[PDB]
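Working notes, beginning with the structure itself.
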Amino acid sequence: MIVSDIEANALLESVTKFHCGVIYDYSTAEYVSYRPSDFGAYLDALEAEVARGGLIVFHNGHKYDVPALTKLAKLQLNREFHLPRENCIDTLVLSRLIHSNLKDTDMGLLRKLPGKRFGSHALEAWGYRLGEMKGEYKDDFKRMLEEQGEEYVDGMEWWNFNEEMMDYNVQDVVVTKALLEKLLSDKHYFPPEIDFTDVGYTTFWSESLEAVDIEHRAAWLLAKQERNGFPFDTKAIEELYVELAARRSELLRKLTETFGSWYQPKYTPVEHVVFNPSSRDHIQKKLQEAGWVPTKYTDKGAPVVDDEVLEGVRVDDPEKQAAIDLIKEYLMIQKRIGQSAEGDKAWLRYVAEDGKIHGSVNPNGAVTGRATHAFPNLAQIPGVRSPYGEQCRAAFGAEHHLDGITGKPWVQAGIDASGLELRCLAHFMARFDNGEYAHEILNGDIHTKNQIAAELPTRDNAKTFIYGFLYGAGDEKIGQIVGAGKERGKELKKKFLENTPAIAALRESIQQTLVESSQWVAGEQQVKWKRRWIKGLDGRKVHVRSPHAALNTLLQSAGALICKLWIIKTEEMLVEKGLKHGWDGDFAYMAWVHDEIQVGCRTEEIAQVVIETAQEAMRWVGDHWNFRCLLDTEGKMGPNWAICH
Amino acid sequence: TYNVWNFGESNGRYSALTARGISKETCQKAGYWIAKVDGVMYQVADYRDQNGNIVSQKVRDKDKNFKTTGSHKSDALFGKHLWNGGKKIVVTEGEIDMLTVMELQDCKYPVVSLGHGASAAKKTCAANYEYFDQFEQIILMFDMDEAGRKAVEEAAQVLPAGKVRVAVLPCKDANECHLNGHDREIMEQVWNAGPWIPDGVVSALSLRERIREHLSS
Amino acid sequence: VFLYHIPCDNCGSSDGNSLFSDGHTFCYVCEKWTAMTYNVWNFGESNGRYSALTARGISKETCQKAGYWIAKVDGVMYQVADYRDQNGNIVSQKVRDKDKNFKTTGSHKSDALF
RNA sequence: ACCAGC
Ligand SMILES: Cc1cn([C@H]2C[C@H](O)[C@@H](COP(=O)(O)OP(=O)(O)OP(=O)(O)O)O2)c(=O)[nH]c1=O
Ligand SMILES: [Mg+2]
Ligand SMILES: [Mg+2]
Ligand SMILES: [Zn+2]
């Protein structure tokens, strides 16, 4: 087992130069350094470590280091170099699953961290936590160039090579080894009967928990689909931007003549301030003097202003009744502009040269093992039920990537699971009601007959209502879904509670398992804990933040892992079938939101093979962990991501 | 503008160059130093006469501006005072190139620099004709730009014939090739460069394909 | 750039205040933010006010971000625009009124932009 | 505090 690091010229997008590399060994204990002219010897040492049957340790290796090696081995000295995934291990993957809760333990330590590293899984943060850090590189470099005449306001301190970069690389691999000796010192994930510094690639994975393999495979898959990208249309979204930019310039000239300007107190200094529809304070003052009583006070001195109070509002002047709809439309168009093009993290400022968008996908960002998305966020664009929703999802299509050998568009297949957490709930409480609850779920659609038996107008309101009622609501927040008072909210809870009397029994069992005593305060709550963590489906310690949300962190944390194994198995079957992954192959992963997957492929027969093998992969997921239920998905075929939602 | 800035009154200090790759020994040998006046650290270059008398300063700031201390002479060369003889000189375009060549040769060859640049190089090479007579070979080292080609073409007219040889570089000039690690390819250009051929005259044998091309038109 | 959330002190909320890399905080609930002539005219001396133009239509924030401010000196109304440099300092000014009295104060360069 | 998602 070796521990190595890299230094490059820039990020993974455009990397063209190797600088230095330090390899430390657990068999000879040598700081084997390398040079810019010694990159071939570095690759020979890595291939000798691969061929002997060992493991190579990196930090953020799946996302950054391994494709940088693969690119620099080809574009500098023209030789193929591929690392197997069963030999490369990462320390940033292990930092997220053992220590999955840093924001709830960073206080009391902030005396150590400067403040900018608050809850950071970066290696400099752990160097500050392990108290092994002989200064920084960026700040010392900036201080050196401010000591010299030439200043460097850019902040990309990886152009030239020197010896200080070698010294901080040695410091970086020392910090990496210091993180690895602590992260391997856990007893719940690694059994304390064998040393993990001398085992092969068939022993380190097969003599530990299942959670350490699935997370590294998911990190490999998510780094690969991050490297793949997502096709995007530039002209169709500029047409939308030039469409809805001349709309808010009409909604301000027409509106300020209705709601006039006024003087505001700054001998008494006054100012001539005009109506700003973006502020929620001016609209409140203009609805006070228009003859309206809010009858709703969330704040201690101010009413609430949102979409549900601007619908049931009546004034005497009939012009303001039509103007409030224009105010709501202006706020919607303002949010559309802020999300689409004019935002700091907008769509048009993260488009690559090949017309694609590469988004950061964090595999373990939530406290319940749910993956998050950032820079940009591709899982929060408006749906088809929202206004200007179909015109946005038509641009995020897979038919905008012509093939490089034929010049033809491709076909997008989107596969969603229906009733995931509600079927997992039937899996958990099957030992209480003897398992006659998951049979009605398999008998037709559950949300349709729930809508019929609950007289909700839409299926979406019923799907919102059932997960509102299930995850610990109140008396008014689920009466707010139907718009009635607390009496209907009480009678619907008494209706849906007496149907299946196994939810309260499972809740009482979980409360008897976790908590033992709970002292009550009139303004707080003092809870003496007994077991803070919950064993998951793979022995992972799932953290609990609040005791009345234990059903939440027991349900959705067990629902993400089956999807995380299913997205692995649905390509492990296709690779063994004899297909090819990548843009020059047969299929390519594009987007993985919490429920559905979006794959893009060349011909429709490949989409048929994918939609056939997805059910078999989901069946293997349901069979591998011995589930009492029967899992099922549903797929759609189309040109873009407006039909396949 | 005022006077020659002394290092004592301006808090002079000899340091290295991290962003360009020059240690403090070369700037100690030459006299390119750093003043701390008005808060902002100013870079400043020193000019000397043949005997060693300080005659001119070149003041540059953090934001690429120029400041002359007074009467800038036409025979002002950066590095002329240190060497008074030799068989092979290298004339650099700027001032960091001469320090870069001093770094890669351990202070062996007589290497100087210009005082005007590529704009008024012909006047300062015509006014320094008597200094180049005591030498045996001259290696012109200019930028790989259109202005650099114009300077190496037109400034090589007032020079003595038979002693001018021009080297080529893959970078902009020698300093980025020092930064990109091309320290072996520059020494061959110092030792074996190309003579003063491409002025505009052609050979009788080099046209053999091109006359064919006009024969195929 | 945004980093994370801190509990506010004015509104007293838990996730209302946000911390930035520049050192300033901003709360979303309480809305509190923390941290010729040859003479360039001073802003506070000539009664500088960021008034929004009414007859043609320009918001106040554009006049704040551009530096086009109204002076009320000598009982009249002037519209002073400011020309700056790359360093972030006022280089020159332009004065415009109803009679279009072009009184360009300061060192007006030949390559001045806005 | 608001908006969107699953
Ligand atoms: C809308 C919503 C869904 N969820 C859960 C329910 C699901 O397990 C997952 C995604 O929900 P959905 O995909 O919207 O619902 P579904 O998969 O049960 O049905 P279908 O595919 O036929 O439309 O997230 C919440 O926890 N809170 C929510 O507000
Ligand atoms: Mg690294
Ligand atoms: Mg679904
Ligand atoms: Zn606040």
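Following Swiss-Prot, chain A shows residues 1-111, 114-268, 326-704, kept in their order.
Per the header: electron microscopy, 4.0 Å.
Quick reminder: no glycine exception, Cβ is built from N, Cα and C everywhere.
The annotation Mg(2+) 1 binding site is assigned in Swiss-Prot to A:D5 on the grounds of sequence analysis. Positions annotated as Mg(2+) 4 binding site by Swiss-Prot: A:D475, A:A476, A:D654. Sequence annotations record features per position, and here Swiss-Prot assigns Mg(2+) 3 binding site to A:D475, A:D654. According to Swiss-Prot, the substrate binding site annotation covers A:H506, A:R518, A:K522, A:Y526. Record note (Swiss-Prot), mutagenesis A:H123 to S: 83% loss of exonuclease activity. The unchanged residue is displayed.
Features recorded in Swiss-Prot, as mapped to the structure shown.
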| residue | record | Cβ contacts under 8 Å, 6 or more apart |
| --- | --- | --- |
| A:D5 | Mg(2+) 1 binding site | A:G21, A:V22, A:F58, A:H59, A:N171, A:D174, A:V175, A:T178 |
| A:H123 | mutagenesis position | A:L92, A:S95, A:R96, A:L102 |
| A:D475 | Mg(2+) 4 binding site | A:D654, A:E655, A:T692, A:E693, A:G694, A:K695 |
| A:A476 | Mg(2+) 4 binding site | A:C622, A:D654, A:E655, A:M677, A:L690, A:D691, A:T692, A:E693 |
| A:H506 | substrate binding site | A:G478, A:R518, A:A521, A:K522, A:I525 |
| A:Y526 | substrate binding site | A:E480 |
Secondary structure of A:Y526 (substrate binding site) (DSSP, helix/strand/coil): helix
Shell of the Mg(2+) 4 site beyond A:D475, A:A476, A:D654, same chain only (C-beta within 8 angstroms of their C-beta centre): A:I474, A:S477, A:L479, A:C622, A:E655, A:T692, A:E693
Cβ neighbour count within 10 Å of A:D654 (Mg(2+) 4 binding site): 15
Output field, substrate shell: CB within 8 Å of site CB centroid, site A:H506, A:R518, A:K522, A:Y526 dropped: A:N509, A:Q510, A:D519, A:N520, A:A521, A:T523, A:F524, A:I525
Site with most surrounding Cβ atoms, counting all protein chains shown within 10 Å, from the binding-site residues A:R518, A:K522: A:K522
Among A:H506, A:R518, A:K522, A:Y526, the record's substrate binders - longest CA distance, Å: 13
Neighbourhood of ligand 3 - binding-site residues from A:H506, A:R518, A:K522, A:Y526, A:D654 with Cβ under 6 Å: A:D654
Where A:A476 (Mg(2+) 4 binding site) falls in three-state DSSP terms: strand
Assigned element (helix, strand, coil) containing A:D5 (Mg(2+) 1 binding site), judged by DSSP: coil
Where A:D654 (Mg(2+) 4 binding site) sits in the secondary structure, as DSSP reduces it to three classes: coil
Those recorded positions in A:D5, A:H123, A:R518, A:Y526 whose CB falls under 6 A of ligand 1, listed in sequence order: A:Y526
